[PDB]
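Student: Handing you this structure, nothing more for now.
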Amino acid sequence: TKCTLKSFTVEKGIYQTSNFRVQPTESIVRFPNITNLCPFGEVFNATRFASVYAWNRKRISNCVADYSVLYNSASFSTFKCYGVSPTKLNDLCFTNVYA
Amino acid sequence: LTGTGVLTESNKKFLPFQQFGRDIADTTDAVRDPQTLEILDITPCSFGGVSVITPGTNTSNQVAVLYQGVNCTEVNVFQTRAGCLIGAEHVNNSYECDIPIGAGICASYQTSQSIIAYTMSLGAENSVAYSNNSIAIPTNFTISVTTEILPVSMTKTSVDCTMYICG
Amino acid sequence: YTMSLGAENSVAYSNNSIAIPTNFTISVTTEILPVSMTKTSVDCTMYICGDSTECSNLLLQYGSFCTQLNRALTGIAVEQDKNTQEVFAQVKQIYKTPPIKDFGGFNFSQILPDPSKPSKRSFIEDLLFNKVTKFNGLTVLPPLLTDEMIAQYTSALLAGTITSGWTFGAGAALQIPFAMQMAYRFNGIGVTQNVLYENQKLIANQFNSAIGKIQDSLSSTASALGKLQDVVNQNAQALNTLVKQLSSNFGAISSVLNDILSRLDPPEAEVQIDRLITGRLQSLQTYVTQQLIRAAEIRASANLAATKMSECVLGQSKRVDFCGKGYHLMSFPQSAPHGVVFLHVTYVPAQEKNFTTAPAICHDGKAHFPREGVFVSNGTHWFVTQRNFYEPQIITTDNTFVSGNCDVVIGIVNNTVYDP
Amino acid sequence: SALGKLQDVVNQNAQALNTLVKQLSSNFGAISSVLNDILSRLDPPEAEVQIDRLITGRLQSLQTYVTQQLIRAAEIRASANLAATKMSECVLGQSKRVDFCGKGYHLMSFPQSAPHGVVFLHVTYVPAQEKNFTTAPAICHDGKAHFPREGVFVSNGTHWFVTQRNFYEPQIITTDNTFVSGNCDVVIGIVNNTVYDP
Ligand SMILES: *[C@@H]1O[C@H](CO)[C@@H](O)[C@H](O)[C@H]1NC(C)=O
Ligand SMILES: *[C@@H]1O[C@H](CO)[C@@H](O)[C@H](O)[C@H]1NC(C)=O
Ligand SMILES: *[C@@H]1O[C@H](CO)[C@@H](O)[C@H](O)[C@H]1NC(C)=O
Ligand SMILES: *[C@@H]1O[C@H](CO)[C@@H](O)[C@H](O)[C@H]1NC(C)=O
Ligand SMILES: *[C@@H]1O[C@H](CO)[C@@H](O)[C@H](O)[C@H]1NC(C)=O
Ligand SMILES: *[C@@H]1O[C@H](CO)[C@@H](O)[C@H](O)[C@H]1NC(C)=O
Ligand SMILES: *[C@@H]1O[C@H](CO)[C@@H](O)[C@H](O)[C@H]1NC(C)=O
Ligand SMILES: *[C@@H]1O[C@H](CO)[C@@H](O)[C@H](O)[C@H]1NC(C)=O
Ligand SMILES: *[C@@H]1O[C@H](CO)[C@@H](O)[C@H](O)[C@H]1NC(C)=O
Ligand SMILES: *[C@@H]1O[C@H](CO)[C@@H](O)[C@H](O)[C@H]1NC(C)=O
Ligand SMILES: *[C@@H]1O[C@H](CO)[C@@H](O)[C@H](O)[C@H]1NC(C)=O
Ligand SMILES: *[C@@H]1O[C@H](CO)[C@@H](O)[C@H](O)[C@H]1NC(C)=O
Ligand SMILES: *[C@@H]1O[C@H](CO)[C@@H](O)[C@H](O)[C@H]1NC(C)=O
Ligand SMILES: *[C@@H]1O[C@H](CO)[C@@H](O)[C@H](O)[C@H]1NC(C)=O
Ligand SMILES: *[C@@H]1O[C@H](CO)[C@@H](O)[C@H](O)[C@H]1NC(C)=O
């Protein structure tokens, strides 16, 4: 009370100092069962990409994607992320990604 | 979907295509387990408000703590409508309201000098002997001069922005 | 169509014509007055951030806005408490009604509490309460004076009124029969006490009929308490808007702080957190400003209600159209959710009659002016009656006073005064 | 503690001024809260944005302060109107409004100057030492009703007297302070008595 009132004397009355809040004990990482690692050797390590006006769009779903092995490979010049961060992406589940 | 809360069971019936869920205020209160098909219920963590009922520091340093919107189980003990007051005792008497707690409960520092919690009294219990042939005519009087203070004005201040914002 | 301002009446004005009423009617009205609102306490930090230390560290860079809003809300709560504390708690001793309830013929069954139901409000107050019917940082604080305490205050006020009149508001309550109390109420508006002492039965019947009509109207319709319902709806809409303002992006990527923290790194998410904080703070400041304006309006209404209580329930106000349309007689407060209801018992006139009047009369060369009343005629004879009730009395020397000769008064009849 | 409202107004004004002064210590997201330090350490490009953010923050704070000051000024205007009404109705006259100037029958008031306020000394008339009596609506002497003009018919147990309403002063029931209206079988509560004729 003396800290929230910024003084050393307190008169008779009721003062709302702070609030109560239970702290969490542990954390869960509940995720579904997924296999069939998404093939990145055909999207990146392909024979030859198409032209700019005829870019190839390939839908990929029902897989598990590891985005850390791409940035840490030190083989990509630019790895700019928009809307998301270069990290904190291996802990999220996407609905439908494109390439 | 991340966050914190008490994952308890529920009674609502999620449709086969429905996975997540919301409430009246568009707040997620129930989701589905990714592994199994059990319908959970995201109950928010326990939290509320804390109020410190204390007398003047010149009198004593004994204080009390009131937890607002709790059920005496989320934290000598008193279950009130405003909350659960831990630090005072519930007496059966009734005095004037010194420290308004809420819902009629009032706290005061009385003697064994401790903090008590009682119900405020609305005044004395008087009963006029009303009858069809009874009147009470006064036989004396007493002139009483009372005081009444009302503010008329305040300090005339003036804040120049061209000197406050940009010095 | 075009709204009509009212009926088209043409008063037959004349310098020798007067309309004195020959009857009356007791008409009890109803007035709704808000006294207080719901005491809310919006947690600034929990509303802006919601259990986020990274967001709190950025919110701390905006100054003492959190403390300012908390102090404003606390002041609003204390003000809403003191409003009802000054409106209802205007009596020191809690009076009670005697067991033998025979108030000269008046029936206060639905007004006074009854032991048939549990310890709660009376029948009319229960009807009023029945007709007016833990969050993301927005908690609700309970009022200090509970509904039972407000009901006990209203019952004590009713008992003190019925048993004393206005003597309980200036010191110690003085016992007095309700018949003599009504006689004093009538004498306070000019009407003599013999009218009441002769038509007490009719007046009690009219009062009971008015109370029954009020009860039937309150049981039939529910929009009678419009102001309280409007205040409740405004508060609920303000709270709902303040809650829904958390679903807006305010230019950020999303409105979910935890999702933003899980997706973007802190360096890039700092700007999004700042934008969300600015938006939520602007919304909360707008809410606090509107709440302060509404609290000032409610304080004005509560001051008006306390004035109308002190000057009309603890006494008899002589102000026109202040505590009832008509000649005010008495009033009874009734409890209401976040408000107060008054039963303004007024003295309304009835069918009048045309007579012939004169400013004075001259008997022996001197002008005789009416001391208390007015000179009226029925075509052949002249009588001095009251101003609000037709009671023809013989014009004697004890009812009029002589002041000068009858040569300067513009208009005077040559009547014949009677010397007892 | 008598001038509690005045002390509270002064404290609220002082707290508002102190908060308005202290709001200059926050940067509102800027690098620093010192405008001169920012201008001396940064180039004009970034200094423009820093000054814009500081101006936005300080303008929001000043607008909040002005809004609160307007609310308090409206409250003070209402209080001053009430005080002027009480002055005009109790110091320049005798108010008949119940509980308007003192708790009791208002007699007179005396104004007293106070810092940013006014103090009234409401002189009231509070009755005391009340005694129980037996009252009656009217009396009948010769078959005609008798109602008192101004007073109440009270009896000490054996004799009926007419006294004032706010002060016990018994007087013999005469025809001067009593009028006749009606009969003795239309009033509920008639009491047979003898009216004296001077
Ligand atoms: C999913 O995987 C877990 C181990 O990761 C395994 O125990 C479980 O049987 C699998 N199937 C289901 C339906 O959970
Ligand atoms: C693709 O080629 C890179 C070489 O830059 C190699 O590191 C990587 O393992 C290969 N496969 C995939 C799936 O990226
Ligand atoms: C479904 O609705 C019925 C009534 O419409 C209700 O009785 C039942 O409890 C509900 N079931 C739920 C909410 O699971
Ligand atoms: C919670 O508070 C209520 C209110 O009195 C009480 O009746 C109840 O026993 C408490 N505990 C639980 C588990 O409900
Ligand atoms: C009336 O009360 C006063 C005290 O206020 C006292 O001095 C006086 O004697 C009393 N008069 C009677 C008649 O009792
Ligand atoms: C007579 O009284 C009636 C109302 O009872 C009124 O409408 C009418 O104008 C009066 N006439 C005269 C001549 O006073
Ligand atoms: C006066 O009006 C009432 C109705 O409120 C009626 O009962 C009564 O008979 C009337 N009196 C006269 C004298 O007409
Ligand atoms: C008063 O009215 C109620 C209902 O309106 C009735 O039950 C009661 O008997 C009445 N009182 C008397 C004394 O008749
Ligand atoms: C007027 O009243 C008197 C007495 O009340 C009566 O004698 C007289 O006949 C009345 N005149 C008319 C025109 O009604
Ligand atoms: C009253 O009005 C009538 C009608 O106009 C007129 O003849 C008479 O002189 C007036 N009397 C007075 C005293 O004005
Ligand atoms: C009243 O009498 C006087 C004196 O005789 C006379 O002048 C006057 O006209 C009379 N008034 C009326 C209305 O007849
Ligand atoms: C009047 O009667 C009441 C109750 O009957 C009693 O309390 C009071 O003392 C009496 N007063 C006098 C002066 O006898
Ligand atoms: C009432 O007053 C009269 C007049 O003074 C007196 O004669 C009589 O004895 C008194 N009675 C009582 C009971 O005091
Ligand atoms: C006055 O009340 C008493 C007590 O109930 C009763 O006996 C008496 O008849 C009543 N008198 C009148 C006129 O109502
Ligand atoms: C008053 O006198 C009349 C005369 O007949 C009588 O009928 C009546 O009962 C008397 N009053 C009382 C209260 O005795």
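Since chain B takes its numbers from Swiss-Prot, the residues it shows come out as 546-620, 641-676, 689-744.
Technique stated in the header: electron microscopy, 3.2 Å.
From the backbone N, Cα and C atoms, a Cβ is placed for every residue, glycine too.
What Swiss-Prot records for this protein is below:
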type: MUTAGEN; residues: B:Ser673 to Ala; note: No effect on O-glycosylation by host GALNT1
type: MUTAGEN; residues: B:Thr676 to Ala; note: Partial loss of O-glycosylation by host GALNT1
type: VARIANT; residues: B:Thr547 to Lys; note: In strain: Omicron/BA.1
type: VARIANT; residues: B:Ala570 to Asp; note: In strain: Alpha/B.1.1.7
type: VARIANT; residues: B:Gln613 to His; note: In strain: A23.1
type: VARIANT; residues: B:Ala653 to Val; note: In strain: 19B/501Y
type: VARIANT; residues: B:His655 to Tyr; note: In strain: Gamma/P.1, 19B/501T, 19B/501Y, Omicron/BA.1, Omicron/BA.2, Omicron/BA.2.12.1, Omicron/BA.2.75, Omicron/BA.4, Omicron/BA.5, Omicron/BQ.1.1, Omicron/XBB.1.5, Omicron/EG.5.1
type: VARIANT; residues: B:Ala701 to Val; note: In strain: Beta/B.1.351, Iota/B.1.526
type: VARIANT; residues: B:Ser704 to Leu; note: In strain: Omicron/BA.2.12.1
type: VARIANT; residues: B:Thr716 to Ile; note: In strain: Alpha/B.1.1.7
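Relative to the rest of the structure, where do these features sit?
Tutor: Around B:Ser673 (mutagenesis position), the C-beta neighbours below 8 angstroms that are at least 6 residues distant in the chain are B:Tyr660, B:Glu661, B:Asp663, B:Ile664, B:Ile692, B:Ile693, B:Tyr695.
According to DSSP, B:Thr676 (mutagenesis position) is assigned to coil rather than to any helix or strand.
When Cβ atoms from all protein chains are considered, those within 10 Å of B:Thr547 (variant position) total 11, not counting its own. Under DSSP, B:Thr547 (variant position) is assigned to coil, being neither helix nor strand in the three-state scheme.
In the three-state DSSP classification, B:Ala570 (variant position) falls within coil.
DSSP assigns B:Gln613 (variant position) to a strand in the three-state reduction. When Cβ atoms from all protein chains are considered, those within 10 Å of B:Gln613 (variant position) total 22, not counting its own.
For B:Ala653 (variant position), the count of additional Cβ atoms within 10 Å of its Cβ stands at 25 [all protein chains shown].
Counting only same-chain residues six or more apart in sequence, the Cβ atoms lying under 8 angstroms from the Cβ of B:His655 (variant position) belong to B:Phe643, B:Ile693, B:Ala694, B:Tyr695. Classification of B:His655 (variant position) by DSSP places it within a strand.
In this chain, none of the residues that are 6 or more apart from B:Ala701 (variant position) has a CB less than 8 Å from its CB.
Secondary structure from DSSP puts B:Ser704 (variant position) in coil. B:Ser704 (variant position): 14 other CB atoms within 10 A of its CB, across all protein chains.
Cβ neighbours within 10 Å of B:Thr716 (variant position), excluding its own Cβ and spanning all shown chains: 14.
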Student: If you count Cβ atoms within 10 Å of the Cβ of B:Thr676 (mutagenesis position), leaving out that atom itself, what do you get?
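Tutor: Result for B:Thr676 (mutagenesis position): 6 neighbouring Cβ atoms inside 10 Å.
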Student: Check each of B:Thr547, B:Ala570, B:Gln613, B:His655, B:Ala701, B:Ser704 (the variant positions) against chain C and write down, in sequence order, those whose C-beta lies under 8 A from a C-beta there; write 'none' if there are none.
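Tutor: Near chain C, the qualifying variant positions are B:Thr547, B:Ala570, B:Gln613, B:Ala701, B:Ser704.
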Student: According to DSSP, which kind of secondary structure is B:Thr716 (variant position) found in, if we only use helix, strand and coil?
Tutor: strand
Student: Other than its own, how many Cβ atoms are within 10 Å of the Cβ belonging to B:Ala570 (variant position)?
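Tutor: Its Cβ has 13 other Cβ atoms within 10 Å.
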Student: Considering only CB atoms and a limit under 8 Å, which recorded positions from B:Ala570, B:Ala653, B:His655, B:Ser673, B:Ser704, B:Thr716 lie near chain D?
Tutor: B:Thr716
Student: Compute the C-alpha separation of B:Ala570 (variant position) from B:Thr547 (variant position), stating it in Å without decimals.
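Tutor: Roughly 18 Å, rounded to the nearest whole number.
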Student: Near B:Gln613 (variant position) in space, meaning Cα within 10 angstroms, which of the recorded positions do we find among B:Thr547, B:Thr676, B:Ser704?
Tutor: none
Student: In Å, rounded, how far does the Cα of B:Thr676 (mutagenesis position) sit from the Cα of B:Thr716 (variant position)?
Tutor: 42
